[PDB]
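Peer 1: My structure is below; once you've seen it, I'll send some questions.
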Amino acid sequence: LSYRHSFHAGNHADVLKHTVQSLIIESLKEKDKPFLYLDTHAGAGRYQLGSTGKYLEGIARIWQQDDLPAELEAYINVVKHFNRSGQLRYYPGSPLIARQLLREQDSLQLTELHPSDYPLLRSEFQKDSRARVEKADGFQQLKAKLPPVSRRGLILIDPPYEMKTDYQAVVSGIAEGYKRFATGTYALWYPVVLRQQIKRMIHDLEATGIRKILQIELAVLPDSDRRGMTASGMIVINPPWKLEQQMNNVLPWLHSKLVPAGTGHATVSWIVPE
Ligand SMILES: Nc1ncnc2c1ncn2[C@@H]1O[C@H](CNCC[C@H](N)C(=O)O)[C@@H](O)[C@H]1O
């Protein structure tokens, strides 16, 4: 099988989501008791870069910096593992960040619905039995797979929002999971195409009544109409205690490296305090 390409792989949004994902993982790993990594929309696994691409404006701009903040080391070491030649050939998606950062006793439950990617994802874990890869509706897995036998977990919800109903399924998906496993860490990625649909989403999430909801947004441009995705963010329910401080240490740096021309913003606030 051939690795999927993706013109947008490793852009600013991946750098943010994968930074945060890796920080949550390293943080859950402080205790030597297994945990579960559930990836509702897992993608293909990795992405062949080039033949160009938005990685030149994103991961390429941080991975070899001499002042790389220590809070990005875990993440950047996984990019490097997949790029031994020292140039950027492949970018690891969420499942391979997990595959590489998780220990032998940990588990991964990964769902990818699209027929193009799903075969590649499955081949990524052909000989990794800590993983279960299935072609299924990711939101459905929040009903079924929780709680995990381990009673510890990071749940990553990273939908493409190519259907506006995604703004719905994420809030009710998280409500379904939270009901069954109220102490897990849920990390929801979101693109800011039209800010309004993000404000609706955040409110429903607030309607849920769930507590301790952190917000981390990195915008490259201002809120714009018909200029595509201007920003992206991670919404973390039950963030590990020092995630907010790590993101305040590292996010200005991220923003100055990814957005050298000074547009946008980079903020770390609480959607629901606890
Ligand atoms: N309902 C869905 N269930 C599972 N997968 C879905 C669903 N809707 C879209 N998808 C796929 O999951 C991917 C969404 N991007 C996820 C990126 C991945 N988490 C990563 O970090 O690289 C795409 O490949 C979608 O085709």
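Residues displayed in chain A correspond, in order, to Swiss-Prot positions 2-52, 58-280.
Quick check of the header: X-ray crystallography, 2.1 Å.
Here the Cβ of each residue, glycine as well, is placed from N, Cα and C on the backbone.
Checked Swiss-Prot, it gives:
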{"type": "ACT_SITE", "residues": "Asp164", "note": "active site, proton acceptor"}
{"type": "BINDING", "residues": "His19, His42, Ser100, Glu118, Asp143, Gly144, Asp164", "note": "S-adenosyl-L-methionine binding site"}
{"type": "MUTAGEN", "residues": "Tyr4 to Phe", "note": "40-fold reduction in catalytic activity"}
{"type": "MUTAGEN", "residues": "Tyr4 to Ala", "note": "Loss of catalytic activity"}
{"type": "MUTAGEN", "residues": "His6 to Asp", "note": "Loss of catalytic activity"}
{"type": "MUTAGEN", "residues": "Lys18 to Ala", "note": "Loss of catalytic activity"}
{"type": "MUTAGEN", "residues": "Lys18 to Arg", "note": "10-fold reduction in catalytic activity"}
Peer 1: Using C-alpha atoms, which one of the recorded positions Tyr4, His6, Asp164 comes nearest to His19 (S-adenosyl-L-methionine binding site)?
Peer 2: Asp164
Peer 1: Measure the gap spanned by 5 unmodelled residues: take the Cα of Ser52 and the Cα of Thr58 and state their separation in Å as a whole number.
Peer 2: 7
Peer 1: Helix, strand or coil at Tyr4 (mutagenesis position), per DSSP?
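Peer 2: For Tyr4 (mutagenesis position) - judged by DSSP and reduced to three states - the answer is coil.
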Peer 1: Which of the recorded positions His6, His19, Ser100, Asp164 have a Cβ less than 6 Å from any atom of ligand 1?
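Peer 2: Only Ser100, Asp164 meet the Cβ criterion.
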Peer 1: Out of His6, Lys18, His19, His42, which of the recorded positions is least crowded by other Cβ atoms within 10 Å?
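Peer 2: Least crowded of the recorded positions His6, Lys18, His19, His42, by Cβ count within 10 Å, is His6.
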Peer 1: At 10 angstroms around each C-beta, which of the recorded positions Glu118, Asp143, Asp164 has the fewest other C-beta atoms nearby?
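Peer 2: Counting other Cβ atoms within 10 Å of each of the recorded positions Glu118, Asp143, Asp164, the minimum falls on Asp143.
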Peer 1: Just jot down the residues in the same chain as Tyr4 (mutagenesis position), at least 6 apart in sequence, with C-beta under 8 A of its C-beta; none if empty.
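Peer 2: Counting only residues 6 or more apart in sequence, the Cβ neighbours of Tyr4 (mutagenesis position) under 8 Å are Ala45, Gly46, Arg47, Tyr48, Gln49, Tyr96, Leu126.
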